[PDB]
Amino acid sequence: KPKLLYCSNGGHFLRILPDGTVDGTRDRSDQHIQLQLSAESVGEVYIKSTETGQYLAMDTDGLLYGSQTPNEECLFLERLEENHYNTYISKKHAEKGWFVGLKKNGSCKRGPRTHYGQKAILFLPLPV
């Protein structure tokens, strides 16, 4: 079942735009916020837009982008906090501590700017 990724930072929802742009919106009625998370191996997930089929990804520079096809850049390690919120570290750049994240202004954070413990990297999966 699809879900919404609620960032505790600015209260935005992870959003994947049709132009491949990733960001966040506070509007629960937006069309590109509905995500279908699927597991690959244990503790691993794919995060995809049901409205576009685009997969969430992070490039070699640490930028999140929308991938029309699933690949290594699309794998994230889902880690659950007791609070129910989750973190999504880049599987490919896990050694560098590159997480999926949103700034207070909805803008997406860059890998190198992310750090374990920031409010920017915490997402609460909500029903759609």
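So for chain A, numbering is Swiss-Prot's, and the shown residues are 25-152, in order.
Including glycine, each Cβ sits where the backbone N, Cα and C put it.
For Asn33 (mutagenesis position), the same-chain residues lying six or more positions away in sequence with a CB closer than 8 A to its CB are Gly125, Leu126, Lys127, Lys128, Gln142, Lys143, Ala144, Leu146. Positions annotated as heparin binding site by Swiss-Prot: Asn33.
One mutagenesis experiment named in Swiss-Prot is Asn33 to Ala, and its note says No effect on integrin-binding.
One mutagenesis experiment named in Swiss-Prot is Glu102 to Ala, and its note says No effect on integrin-binding. No effect on integrin- and heparin-binding, loss of FGFR1-binding, defective in inducing FGF1 signaling, cell proliferation and cell migration; when associated with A-109 and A-110. Residue environment of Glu102 (mutagenesis position) contains 17 other Cβ atoms, counted within 10 Å of its Cβ in all protein chains.
Secondary structure at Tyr109 (mutagenesis position), as computed by DSSP, is coil. Within 10 Å of the C-beta of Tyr109 (mutagenesis position) we count 17 further C-beta atoms, all protein chains included. Under its mutagenesis entries, Swiss-Prot includes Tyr109 to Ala with the note: No effect on integrin- and heparin-binding, loss of FGFR1-binding, defective in inducing FGF1 signaling, cell proliferation and cell migration; when associated with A-102 and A-110.
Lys128 (mutagenesis position) carries neither a helix nor a strand DSSP state and counts as coil. Under mutagenesis, Swiss-Prot gives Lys128 to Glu with this note: Reduced integrin-binding; when associated with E-127. Defective in integrin-, heparin- and FGFR1-binding, and defective in inducing FGF1 signaling, cell proliferation and cell migration; when associated with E-127; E-133 and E-134.
When secondary structure is read from DSSP and collapsed to three states, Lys133 (mutagenesis position) falls in the coil class. With a 10 A radius on its CB, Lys133 (mutagenesis position) counts 22 other CB atoms from all the protein chains. For the mutagenesis result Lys133 to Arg, the note given in Swiss-Prot is No effect on LRRC59-binding.
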